[PDB]
Amino acid sequence: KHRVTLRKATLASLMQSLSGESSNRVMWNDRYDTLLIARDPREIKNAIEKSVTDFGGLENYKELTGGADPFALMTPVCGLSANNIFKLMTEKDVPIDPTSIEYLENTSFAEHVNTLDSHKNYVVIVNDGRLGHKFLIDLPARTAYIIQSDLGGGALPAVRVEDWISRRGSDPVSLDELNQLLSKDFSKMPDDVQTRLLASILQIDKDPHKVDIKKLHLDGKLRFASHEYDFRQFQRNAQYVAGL
């Protein structure tokens, strides 16, 4: 099969489009209760204009809101990226709210993968309380891939989703290594084991030195949720966003 080649092309063409106004806005809107592909680039733009008008103009909006021009192309934080890309992959005609879906708390990653169906595609959304980090694990029909973004500030360095995708988005990651990360046990692992796993799974250069386990919240809660997806449908949804 040629799923991986197509997946790479699909993710590529999608990422390239994101420097385009309408594509960026539809991709990284944070309303999760309607179909992502139903997001209208002019509706969103009107909403921003309105919001700015309400704050007495752009100058004043920026002054009160931190300095951000809300018209600018967005570099998504990890939650916004994970949520939206999850939406894009799983949605057909029924809105999926990734913030409202049920998450698993008392089952390990190995437990769950073993129960998933073999000829089906799944994407897993991970909320890692130890890293303070959301990211996706893609499981096409075993082999896994990481989709993520990161503004930094925690154990891991900043990484734009575009860069991550381009350099590591098709980099198969070990299920085995993945289980060791996604485990209550991970918190009490030696500094170098932790560092090594983080770099290996989540750092763009596989580099221990860019990781800082002193920023881990060791009493963190690990939660994740998986969802089946139609691969062709994922391509559909991606093509739509890229085509704006």
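Here Swiss-Prot sets the residue numbers for chain A, with the shown residues being 79-219, 225-327 in order.
For all residues, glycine too, the Cβ spot is worked out from N, Cα and C.
According to Swiss-Prot, the experimentally introduced change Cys156 to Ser is described as follows: Abolished protein-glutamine deamidase activity, leading to impaired ability to inhibit the host cell cycle. Abolished accumulation of the cyclin-dependent kinase inhibitors CDKN1A/p21 and CDKN1B/p27. Abolished ability to activate the host MAPK/ERK cascade. Within its own chain, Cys156 (mutagenesis position) has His211, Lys212, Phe213, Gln231, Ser232, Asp233, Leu234 as residues 6 or more apart in sequence whose C-beta sits under 8 angstroms from its own.
Annotation source Swiss-Prot lists active site at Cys156 (among others), citing a curator's inference.
In sequence order, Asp108, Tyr110, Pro176, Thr177, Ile203, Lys212 are the residues near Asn161 (mutagenesis position), counting only same-chain partners six or more apart with C-beta under 8 A. Looking at Swiss-Prot, you'll find the mutagenesis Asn161 to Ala noted as follows: Impaired ability to mediate deamidation of host NEDD8, leading to decreased ability to inhibit the host cell cycle; when associated with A-177.
In Swiss-Prot, a mutagenesis experiment is listed as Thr177 to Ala, annotated with the note Impaired ability to mediate deamidation of host NEDD8, leading to decreased ability to inhibit the host cell cycle; when associated with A-161. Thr177 (mutagenesis position) falls outside any helix or strand according to DSSP and counts as coil.
In the three-state DSSP scheme, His211 (mutagenesis position) falls into the strand class. According to Swiss-Prot, the mutagenesis experiment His211 to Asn carries this note: Abolished ability to inhibit the host cell cycle.
The annotation active site is assigned in Swiss-Prot to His211 (among others).
Classification of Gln231 (mutagenesis position) by DSSP places it in coil, neither helical nor stranded. Here Swiss-Prot describes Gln231 to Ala as a published mutagenesis experiment; the accompanying note says: Abolished ability to inhibit the host cell cycle.
The annotation active site is assigned in Swiss-Prot to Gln231 (among others) on the grounds of a curator's inference. Its Cβ taken as reference, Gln231 (mutagenesis position) is surrounded by 25 other Cβ atoms within 10 Å in the chains shown.
Across the break of 5 residues that separates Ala219 from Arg225, the C-alpha atoms are 7 angstrom from each other.
Cβ neighbours within 10 Å of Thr177 (mutagenesis position), excluding its own Cβ and spanning all shown chains: 11.
A helical conformation is recorded for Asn161 (mutagenesis position) in the three-state DSSP classification.
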